[PDB]
Amino acid sequence: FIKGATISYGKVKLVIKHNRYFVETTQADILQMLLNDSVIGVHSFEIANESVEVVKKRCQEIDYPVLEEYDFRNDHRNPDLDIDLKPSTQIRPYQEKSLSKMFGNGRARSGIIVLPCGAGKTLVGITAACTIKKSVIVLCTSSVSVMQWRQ
Amino acid sequence: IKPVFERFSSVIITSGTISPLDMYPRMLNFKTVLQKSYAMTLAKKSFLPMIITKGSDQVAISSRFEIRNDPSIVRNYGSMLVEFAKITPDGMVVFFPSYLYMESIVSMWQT
Amino acid sequence: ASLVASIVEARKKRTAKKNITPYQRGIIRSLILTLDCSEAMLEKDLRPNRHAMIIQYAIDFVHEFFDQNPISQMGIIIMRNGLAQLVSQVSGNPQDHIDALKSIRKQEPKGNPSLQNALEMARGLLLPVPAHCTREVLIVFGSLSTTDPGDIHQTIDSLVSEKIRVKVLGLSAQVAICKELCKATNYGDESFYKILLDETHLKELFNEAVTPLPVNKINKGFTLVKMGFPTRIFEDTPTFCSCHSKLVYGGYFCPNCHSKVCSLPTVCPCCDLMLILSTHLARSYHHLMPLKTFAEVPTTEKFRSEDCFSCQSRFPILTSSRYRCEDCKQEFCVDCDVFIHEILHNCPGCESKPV
Ligand SMILES: [Zn+2]
Ligand SMILES: [Zn+2]
Ligand SMILES: [Zn+2]
Ligand SMILES: [Zn+2]
């Protein structure tokens, strides 16, 4: 089961070249497996950018998963937002481990983090933004709450 | 110290914590016929040196003449002061590079 | 290497205990137990409380001292909130000290120490003490500071003039004033000021501190004491005691005034003489002649017997646990040797050895 849980990691990569999803691969070797699947439509090509959501599912069944690990420092094109914090804030070690989760390589691994209520999840997100240091937006389906996270 | 050198041949120089030795024949135009250093062959260690680069809050600490009036690092410094004040049996001394800065920090500390 | 480490730690303990000497030690003792209800002993670094294990270990020390030194009398001074207090003076009755101890257990400890006040009224408590009655005070302290109404050094010199030896047991670490106290109190010796490291070492300090202390030639007190045993009479009537005036079925007679008392070892209340039994004097002959340590023979030699001379169990081989009494030349096991040295007061191998 662990042996069959071996993926083509680092082998499919979507890059957003200024709101343009270019689905690169690390090699032409991935392309010969990928062309066997025909739902779609080093080497990138045209994909309907809404259909990326469904073909991520489709490549999960055909077991070549894409990774999202942002080289923000190598993406000089997007303007950086160099914003720091105060030394008076104290990061708890589980929040430090959570920051180590997407920064095993330093590239921004995209994913899910769920924490208990009142755990300073706002402060963890503020720390994550202050170490990402790029253009960034915050979303939540309410108003009173959204203005108090702004505060 | 030149007329001391040409007045006396047996000029013998020693100190406690003079380390290293080589810049002293640079700053003073002289040489020694021999020079070395000595460390004690103590049984077990009874002086305990360690370098603290951070408080218990893990905040980097310094006493530079620009960032000397940084109240967060000041609060860290007094957390250290509290924790040694709670545990000091007999005597304890703190030094700083500059007496005006001492008076400034102790003034706001008393405040 | 576990047995090797045990052997070398037993060697270090044996080097500490090599001075087995028949010193004349303090037998007629008068004790003051200085205790503190200060806010430093409220700290929950000790579980459940510093004051908690102070209460239980003090109860244990009260029992151990009344057993090992029954003829002595011991007093209790409590420090609490800037002025020390007295809850138990020197008595042959442990029950009063135990009731005061559990009263302190029921109450809360809080305050700040005044060691000069504690020493001054301890001095006044030891003021009507006879010369043969040795004056000793035990000190516990959970802090690093003490404000005092006047200077301590005149008190120090005055208590040195009152011929007192005092042990001090601190909580955190060594304090220079208490070190100087034990120094000047104990003729330059500073083995009397010891600090614990945990509760096991703390209990070991208690078990050491129950024992009497050897006395010097220079503070000579060579005299006689006018002693007399009472006579127990199992009487057939409820009869008044001299002290508490209550009707008791049986009891003792005074050797002179024929009055009865509730308990032993106590002085007479009427003709005012110390009334003990042979048990109380019998309690310290193992102090009067000690038991020297036993020669742990090595496994290289051939042995006279390969089983224990006393408990009759076979000896093991890597190391040789055959421990030979030099007064008897019979090897014993480690279990029997430790038990005999901790409890027994005669070598049955020396009973086997004819003189
Ligand atoms: Zn009575
Ligand atoms: Zn009588
Ligand atoms: Zn045995
Ligand atoms: Zn023997």
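Residues displayed in chain A correspond, in order, to Swiss-Prot positions 212-252, 313-422.
Here the Cβ of each residue, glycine as well, is placed from N, Cα and C on the backbone.
What Swiss-Prot says about this protein:
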- A:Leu386, A:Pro387, A:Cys388, A:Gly389, A:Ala390, A:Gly391, A:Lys392, A:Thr393: ATP binding site (BINDING)
- A:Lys392 to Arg: Lethal in vivo. Defective in translation in vitro (MUTAGEN)
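Taking the Cβ of A:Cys388 (ATP binding site) as centre and 10 Å as the limit, one finds 5 other Cβ atoms among all the protein chains shown.
It is A:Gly391 that, of the binding-site residues A:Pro387, A:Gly389, A:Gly391, has its Cβ surrounded by the most other Cβ atoms within 10 Å. Excluding A:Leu386, A:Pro387, A:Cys388, A:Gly389, A:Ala390, A:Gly391, A:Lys392, A:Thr393 themselves, the residues of that chain whose CB lies within 8 A of the CB mean position for the ATP site are, in sequence, A:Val395.
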